[PDB]
Amino acid sequence: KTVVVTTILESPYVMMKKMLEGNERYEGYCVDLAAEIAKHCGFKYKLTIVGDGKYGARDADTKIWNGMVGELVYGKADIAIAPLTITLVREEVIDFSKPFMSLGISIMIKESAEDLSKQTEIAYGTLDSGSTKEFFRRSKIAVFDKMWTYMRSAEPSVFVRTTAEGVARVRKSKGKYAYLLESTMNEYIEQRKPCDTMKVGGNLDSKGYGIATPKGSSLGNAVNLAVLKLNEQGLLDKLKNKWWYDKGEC
Ligand SMILES: C=C(C)[C@H]1CN[C@H](C(=O)O)[C@H]1CC(=O)O
C-alpha cells in the first residue's frame, strides 16, 4: 500500500525545508530521487527518518544491525533511499540497486593519501563510525594500514562525529587538518560558503550509494531497473548537478 521509506538527514540528500506535513517537509537529492523511483515503479510511499540516526553497522556484542540497515533487516521499513554506501558487510544482509551515485573516500583540505601517510605535520582523521572508518580499520593495503595505525592512536583525537564537525575542523585548522570523507560530500562542501575547502588527489577507493531493500524483497528488481533507466536518461546526473552545482554558493 504505502511503502515505508527510511532515510536520514544529511545535506544535500535530505534536509528539512527552510508549515508543511508528510513528505513535503523534506527536500534534497534523495527526496527527488524517491519521488522519481516511486513514479517509475508506481508505488505510494512515506518518508520516515531513522530513529537512531545511524546508517547501518552490526553490533559486535549483540550482533544486531542498527540504523537504516536494521530497519530493513528487522522488517520495520521496505526501502532506504539515502547516502548509504554499498559495502560487502551490508550487502551480506540487504540488497542494493546499481549505484545511483558514484564515490570514493577522498581528502578535504582548507597530493595523495600516500603523501598524507608519509607526512606528520598535517593531522588527519575520519568520522568516529561509518564506512570510511571501517575501510581504514580493515584495509590490508600498506598506505591505508599506516594511516589507520596513526589515526587510531593520535592524541588528541583526529576523529569527528558528523560531516559538519569534520568540515569545521578543516576550516579552523589553518592547513593542519585534512578530513577524509566521501568525495560526494567533499564536492558538495566545496560549493558552500565560505568556499574555503578543497578536494585534493584522487579517491582512495571506489563504490557508490545504492537504494536498499530487504534481501528477497519484491521491490528490489523494480527499483534497480528504475535506477538504471533514470541513469540512462541522464536524470541522475542532472539531479546531482542541481543539488551540488546549480544550488552552489561559490
Ligand atoms: C554521513 C554518513 C555518516 C555516511 C554517508 N555514507 C557513509 C555510510 O554509508 O557509512 C557515511 C560517511 C562515511 O563513512 O564517511
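The residues of chain A that appear here are 414-431, 435-526, 655-794 by Swiss-Prot count, in order.
So this one's X-ray crystallography, 1.9 Å, going by the header.
Just so it is clear, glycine is given a Cβ too, placed from its N, Cα and C backbone atoms.
Here's what Swiss-Prot has on this protein:
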| type | residues | note |
| --- | --- | --- |
| BINDING | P499, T501, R506, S675, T676, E726 | L-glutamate binding site |
| MUTAGEN | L504 to Y | Promotes dimerization. Strongly reduced desensitization |
| MUTAGEN | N775 to D | Increases rate of desensitization |
Practice task
In whole Å, could you give the widest CA to CA gap in the L-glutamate site formed by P499, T501, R506, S675, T676, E726?
Solution key: 17
Exercise for the section: Could you say whether, by DSSP, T501 (L-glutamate binding site) belongs to a helix, a strand or a coil region? Expected result: strand
Practice task
Anything from the recorded positions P499, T501, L504, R506, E726, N775 with its Cβ under 6 A from ligand 1? List those in sequence order.
Solution key: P499, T501, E726
Exercise for the section: Ten-angstrom check, please: count other Cβ atoms within 10 Å of the Cβ of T501 (L-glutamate binding site), all chains counted. Expected result: 23
Problem - Endpoint distance, Cα to Cα in Å, for the 3-residue gap that opens after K431 and closes at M435 - result: 10
Exercise for the section: Check the Cα-Cα distances from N775 (mutagenesis position) to the binding-site residues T501, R506, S675, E726 and tell me which is shortest. Expected result: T501
Handout entry: Under 8 Å by Cβ from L504 (mutagenesis position), counting only residues of that chain that are 6 or more apart
Key = none
